[PDB]
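Novice: Encoded as structure tokens, here's the structure I'll be asking about.
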Amino acid sequence: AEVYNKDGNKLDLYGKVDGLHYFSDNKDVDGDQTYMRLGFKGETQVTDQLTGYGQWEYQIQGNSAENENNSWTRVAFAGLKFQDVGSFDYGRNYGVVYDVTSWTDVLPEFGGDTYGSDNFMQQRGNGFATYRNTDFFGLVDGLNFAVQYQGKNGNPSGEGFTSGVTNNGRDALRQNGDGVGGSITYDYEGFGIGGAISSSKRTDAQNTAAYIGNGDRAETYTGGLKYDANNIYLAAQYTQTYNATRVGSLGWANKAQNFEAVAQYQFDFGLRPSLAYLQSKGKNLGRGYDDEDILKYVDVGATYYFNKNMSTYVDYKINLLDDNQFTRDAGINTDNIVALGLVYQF
Amino acid sequence: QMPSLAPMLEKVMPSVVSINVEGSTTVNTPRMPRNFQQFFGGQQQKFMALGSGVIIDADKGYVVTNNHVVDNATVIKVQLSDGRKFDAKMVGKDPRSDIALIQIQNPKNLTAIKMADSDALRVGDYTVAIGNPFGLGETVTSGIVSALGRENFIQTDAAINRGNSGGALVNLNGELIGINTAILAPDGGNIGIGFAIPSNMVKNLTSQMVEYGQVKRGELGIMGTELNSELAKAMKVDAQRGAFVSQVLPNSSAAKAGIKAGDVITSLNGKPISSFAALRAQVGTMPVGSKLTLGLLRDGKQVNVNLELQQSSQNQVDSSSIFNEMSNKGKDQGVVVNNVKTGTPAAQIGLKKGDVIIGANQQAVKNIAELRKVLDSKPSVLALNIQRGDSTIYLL
Amino acid sequence: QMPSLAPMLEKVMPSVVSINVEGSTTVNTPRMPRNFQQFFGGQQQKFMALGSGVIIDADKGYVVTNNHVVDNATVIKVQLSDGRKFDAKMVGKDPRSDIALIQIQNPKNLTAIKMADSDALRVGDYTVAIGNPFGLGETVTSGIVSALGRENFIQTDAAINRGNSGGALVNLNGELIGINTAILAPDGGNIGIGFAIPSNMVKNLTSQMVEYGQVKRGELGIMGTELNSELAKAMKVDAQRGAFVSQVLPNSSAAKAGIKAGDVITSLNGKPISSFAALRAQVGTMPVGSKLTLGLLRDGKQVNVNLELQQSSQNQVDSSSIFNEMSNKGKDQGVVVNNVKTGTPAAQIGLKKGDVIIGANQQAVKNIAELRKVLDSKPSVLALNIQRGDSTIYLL
Amino acid sequence: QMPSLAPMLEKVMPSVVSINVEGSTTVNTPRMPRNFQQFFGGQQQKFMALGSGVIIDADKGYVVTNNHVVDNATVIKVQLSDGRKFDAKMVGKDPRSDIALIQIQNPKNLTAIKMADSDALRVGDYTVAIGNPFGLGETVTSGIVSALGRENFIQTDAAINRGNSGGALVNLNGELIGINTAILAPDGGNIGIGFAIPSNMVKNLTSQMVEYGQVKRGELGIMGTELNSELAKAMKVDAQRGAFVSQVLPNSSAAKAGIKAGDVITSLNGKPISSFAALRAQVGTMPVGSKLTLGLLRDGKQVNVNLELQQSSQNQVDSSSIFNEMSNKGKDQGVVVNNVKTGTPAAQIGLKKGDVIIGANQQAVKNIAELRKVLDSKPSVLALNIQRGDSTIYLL
Amino acid sequence: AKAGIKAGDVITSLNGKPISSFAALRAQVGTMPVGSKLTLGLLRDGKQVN
Amino acid sequence: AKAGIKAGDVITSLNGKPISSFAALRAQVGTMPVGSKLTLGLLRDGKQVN
Amino acid sequence: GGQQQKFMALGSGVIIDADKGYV
């Protein structure tokens, strides 16, 4: 909702409450999953060509008792945009690989989980410096590219570490050395085609015997396709990764091949059914694991839109992973899940 | 033995002082959290400044210094080169020239520099600068006169890489030839070489602060810029070769007499005006009450008018030895007070937005020098014979 | 009284001029919109340059200056220190040394500096530089001879923090000892200290431009770099300690005589060649038509050959006082024209890619100095006795 | 004719040498790929350093230089100004002062500079610096004494924009007055002006390295900082005006005698300690074995104790002319070896973590100067009479 | 602050007695009412005050 | 190694005959039993040995 | 989902033989 628009400054205050419940034989995901998100997007006109902006988004879980608080910052960044040249922003933001993979992250509840948060340059993460050029100086409609740098996020401070520390340090599964990446997308009418590449130094804390997938750098290569017209949405992405994909709590995959596909239709009366397939196939994993499925599921669901502010959905994760030693060791969910959600948003 | 600048420096240093300013200002309230990958876009905040100054009147304890150091000061301290410490109070300042005057409170045995005649300077002439570059103390650096402007800003290579625009510029005889300044405003720090106000101008601007309270510089009260600005384009200006009027200042002579944003001044008293620059500098060669007729451009508009004291150089809590933004009004026609604030310590005393003060708590106050001359002699009973046009009240 | 450089500066300044260049160049076409968070990767564009120069021949109005200032000039203006303004035309330039010669059009009462003997310079010697640092005018700065190379680039601390490589370097007697340059090509601006071409080299390079049209420097026509480059690795070069040949220039002597990319020169006339650098500098100590046999490396290849005039120093629209890129060919064997352009004003006149001009519109044109010596005396009827090898046509 | 510094520079240059260091260090292992839009956060790596030095003892071939140049050296080469090349070995270094001593191996016909008396320096005094700014060679730059500290770091404007902190600072008589340093540690490069250690301190620190093996500077062995640090806040410190103790060093006197992180020292021998700074400098005016009682703050704690040689200035593979980190122990009570490494070439020889060496392979080794005095005279049979407290073994 | 001390120094004793931990010290200074005088040994190189 | 040669040189012939590819060479050296002698031309600037 | 590491433990015990010092 735009709550302020005066003398060239605009402020949009937005959010949602998702009354949400999971049904699953897996009791670690089963039960109340209610949550809310809040955010703001602000923009200020500096000149006719130059605009400054900032965005912040926060998630607060609504499913805990009052003696605890489970909340986090999704994004927080400030930036400058110049008409027909580009933009730059810095902060917690999305990695440029997400420019392509976001195209299949459109499912009612699940999806978008061949990668995670704080996972090199694949999704949300800290310390992104992002440069973007839209429409190639305004001379090629629909063509966009981006180049991104990520600074090191290392070991926690004040915990007796003698190397690799940063002020905002964290556990090794969520660390990263310096990284660089890029994306190109082209959209003509309904069609879209895109590609992205990322390369991040891996830290010493990540390259210990306690984690599978030791390596100097984490690399990702992504291609994507999209069709979005005539009430039909189709998209697919394929990603090859090296020492970049987490294998639950075990560490990372030496190599992984990720694939996601989605098909959706929008009825006039407000119903939007969705069908999707995701898989992540790991190779040469180490410790005798050899080749294993990290993720494999079919997602069938539907959303009903009452209007732009109220909707309800059901999403059914038909989980094709089988319960074995590998998935047990990594703590990967192999059970089906049904989600039922009712969402108010502004 | 060997040549050295130490012998004259020993006769000069006692006149150079160090200055420590403490003061506050209004900063915007930080919005959290902080996202360094998100390029965005009231509370007083204390800050500390430090600079150099030169003793210019040993008896009165008058020290000349840069306005970028003492600006916004609440507390200004001075330390002599022998280590004696004193307190100081604002007596004057002038942001254009970046020159300010202060007075050591309770001077005792001071030494003043002799001022040389700026007009006799020549380019190959030797120069020596004295200042406090990085805070670590009083540094002297040497060199020569690089460019003699010809406003006559002096240019010299006796500067300092990445340091703050020090203070005194002295010749080989130990005489003051210029006060080094900072042309990188609201910053301090140089462009690569040094810029000094010439000693003769320093003498002149400085006496005004003493004998009037401020410098007699009239403003045309317009504000604007060049014909390249986004507004000169976003508003498409015909015939571009002059000063763009972005706005006419309120209660101004430009405002009073007639003028409106858009018109591009083309001349000033017959002479061509090709840039705000040219104009800003020309209006600076004219003391208050002067009359200057200039040609504007809308279709072909032109007028004649008389300007009043500028608003940049003003006073604050130093007129009444007590504590609390006036300035002079026209000729010796009292002291007119300007924009009052929010804390309202002085407004609370019955002083509005346009209140003159011809009554020296009993006598004549044709100016702030005089007025302040009384609020310093008889600090007992004070009744300000103020008359803001009509109302002639007498507050305490 | 006190010492000063002003007395000799007054005898020097009349020889230092200011230079304003106006010209254009080819820039890429901006692609919009502009995304500042997107690190990417033909039309003439006017630009303005400004620099200093030194009057070196009062009668002919010959001014020496940096090639980085006049390069690509369409219009070059000169303003004397007394304020008189003149027009100037290119007479010569040499990008290697970053030195150029120009001629004031219609000189009247000029003063030329005396050139001192560079060879007598010593490190503790005093130095004074004169230039136009930030455009604001003519600045002089002083210092000493820091390093005497020993090409003999002179190194001096009389530079300027963040400013553009000025021009004249003069000793305490007011004599020219070097022209300050910019070793930060296609930039201008210094590394921290100053680099000057020595006066004796300036005299030498300068006379060549006068008496030939350009400087006699032969090129081996190879182009390449060190053994660290991505191409020396991406192509894996055996035995790395020499100059990497990235490409052999077309219609060159290296090309003609024999050589192909990859070979790493190891010597030049018996002597070891450990870096492109070493080589680029060695080939620069050899005037056209010279013969220099060098050893290459592929398995063990070596050849001997003779080089021709370089292509960096060339002429354009200043040969024919009119307006329109030739250069000299071998010894006094006429003037060979090079790569014609797209606008084709000169190609349109029957001049191809390799057309010599031994006919001075009637006489002998062994060189551009002579040729231009005729297209300036008789601007009436012009018939260019050009013969591009075989065809001996006579265009107007 | 004209004045020049060349005549004294010719009597000085033979004493200034160039220094080329080759050595290695431990760098972290690069993690690939590399993502420049991802702000993150063991193997030896060779590096090359280069700097200047000054011949201080012609007979012994003793050259003074900066510790930031020779630190971590494996190979140190020296080239005289006449071009003769020599090898050099570490004899001493002291990171605090950033001063180091080396010895030319096999000197022949050397010239040493005369050292002047630092104490007689005055601010207007003339100064000349000699160094190797950008590698391209030996550059001299001139100026004056800017600030005389009063530790007496000398401040001078004879520096270099963006260049590495050279070496010699000489007066107009060619005498050494200071060695230029770099206060931008583990960087090299200046803040804008020049900082030199005064010649008298250089003489003093230098003799210690000779006659003892290292400089006698005792450390209090605490490590910490100011009361602003994140840890002074994250741990909330009461009464903030002193030195914050972040940690007490192991096997130290602070440790031994009594003290624990957190306490904020408030005084040292009665005198106020308002900053780590003040303290770090005060403890540096006290040679080993000294006793200094200081007041701590927890609730109101205070103690008295005696300090031992610091650990910053130590030796390595230069004690035994052979190759392989000891230092001195208390007064002339032998040479105590410190933290052994991983390659263990010296540990492999029966030398633990705390092994003294009073036996000069037969004689008295009250110190590293003596010890090294023997491992240089009789390189035949070597039996180290070491006794690490109890065990008195005799290894080869 | 007034009397003299600066961050970093590690107190080693309080009135002659060993101080091995902030703890020990925080507790010892708590057995002393205002205006009391307690001389303690600090450590920088070997500093001590009263 | 013993006889003389260093990385970089590109063999151009083997006993007078042209060597246009490692291939050609690897196969030619395979038609020669131990102790044989084969003189080949290298290329650096123009080097050759036996 | 090798190096020795020092650790410290503390507990209580009961004297069960005063002569032999058995706890």
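Chain C uses Swiss-Prot numbers throughout; the residues present, in order, are 37-77, 105-213, 222-395, 401-472.
Using the three backbone atoms N, Cα and C, a Cβ is placed for every residue, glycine included.
This is the feature table in Swiss-Prot:
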- C:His131: active site, charge relay system (ACT_SITE)
- C:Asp161: active site, charge relay system (ACT_SITE)
- C:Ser236: active site, charge relay system (ACT_SITE)
- C:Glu58, C:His131, C:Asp161, C:234-236, C:252-256, C:291-295: substrate binding site (BINDING)
- C:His131 to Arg: Loss of peptidase activity with no detectable changes in secondary structure (MUTAGEN)
- C:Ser236 to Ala: Loss of peptidase activity with no detectable changes in secondary structure (MUTAGEN)
Novice: Just to verify a number: CA distance, C:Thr252 (substrate binding site) to C:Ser236 (mutagenesis position), in angstrom, no decimals.
Specialist: 5
Novice: So, three-state DSSP: helix, strand or coil for C:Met294 (substrate binding site)?
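Specialist: The residue in question, C:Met294 (substrate binding site), is strand (DSSP, three-state).
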Novice: Between C:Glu58, C:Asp161, which of the recorded positions has the fewest other CB atoms within 10 angstroms in the structure shown?
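Specialist: Output over recorded positions C:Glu58, C:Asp161: least Cβ neighbours within 10 Å is C:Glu58.
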Novice: Counting only residues 6+ away in sequence within the same chain, which have a CB under 8 Å from the CB of C:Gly292 (substrate binding site)?
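Specialist: Long-range Cβ contacts: C:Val319, C:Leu320, C:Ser323, C:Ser324, C:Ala325, C:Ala326, C:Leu378, C:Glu379.
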Novice: How many Å separate the Cα atoms of C:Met294 (substrate binding site) and C:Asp161 (active site, charge relay system)?
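Specialist: Given the Cα positions, C:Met294 (substrate binding site) is 19 Å from C:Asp161 (active site, charge relay system).
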Novice: Between C:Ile254 (substrate binding site) and C:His131 (mutagenesis position), what C-alpha distance do you get in Å?
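Specialist: Just about 10 Å between their Cα atoms.
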Novice: Just to verify a number: CA distance, C:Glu58 (substrate binding site) to C:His131 (mutagenesis position), in angstrom, no decimals.
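Specialist: Answer for this pair: 13 Å between alpha carbons.
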Novice: Test of understanding: give the count of other CB atoms lying within 10 angstroms of the CB of C:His131 (mutagenesis position).
Specialist: 23
Novice: Taking the Cβ of each of the recorded positions and counting other Cβ atoms inside 10 Å, which one has the highest number: C:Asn235, C:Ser236, C:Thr252?
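Specialist: Answer by Cβ density within 10 Å: C:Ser236.
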Novice: Please determine which of the binding-site residues listed here (C:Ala256, C:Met294) has the lowest count of neighbouring CB atoms within 10 Å.
Specialist: C:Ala256
Novice: In terms of DSSP three-state secondary structure, what is the assignment for C:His131 (mutagenesis position)?
Specialist: helix
Novice: Counting across all protein chains shown, how many other Cβ atoms sit within 10 Å of the Cβ of C:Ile254 (substrate binding site)?
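Specialist: The answer is 13 other Cβ atoms.
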Novice: Could you give the Cα-Cα distance between C:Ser236 (mutagenesis position) and C:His131 (mutagenesis position), in whole Å?
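Specialist: Roughly 10 Å, rounded to the nearest whole number.
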Novice: When the Cα of C:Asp161 (active site, charge relay system) is compared with the Cα of each of the recorded positions C:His131, C:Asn235, C:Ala256, which one is closest?
Specialist: C:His131
Novice: Could you tell me which of the recorded positions C:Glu58, C:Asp161, C:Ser236, C:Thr252, C:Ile254, C:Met294 sit with their CB under 8 A from some CB of chain F, listed in sequence order (or 'none')?
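Specialist: Correct list: none.
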Novice: Calculate the distance in Å between the alpha carbons (Cα) of C:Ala256 (substrate binding site) and C:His131 (mutagenesis position), and round it to a whole number.
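Specialist: So the Cα of C:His131 (mutagenesis position) lies 8 Å away from that of C:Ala256 (substrate binding site).
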Novice: What whole-number Å value do you get for the CA-CA distance of C:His131 (mutagenesis position) and C:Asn235 (substrate binding site)?
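Specialist: Per the Cα atoms, C:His131 (mutagenesis position) and C:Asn235 (substrate binding site) stand 10 Å apart.
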Novice: May I ask you to report the DSSP-based helix, strand or coil state of C:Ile254 (substrate binding site)?
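Specialist: In three-state terms, C:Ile254 (substrate binding site) counts as coil.
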Novice: Does DSSP give C:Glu58 (substrate binding site) helix, strand or coil?
Specialist: strand
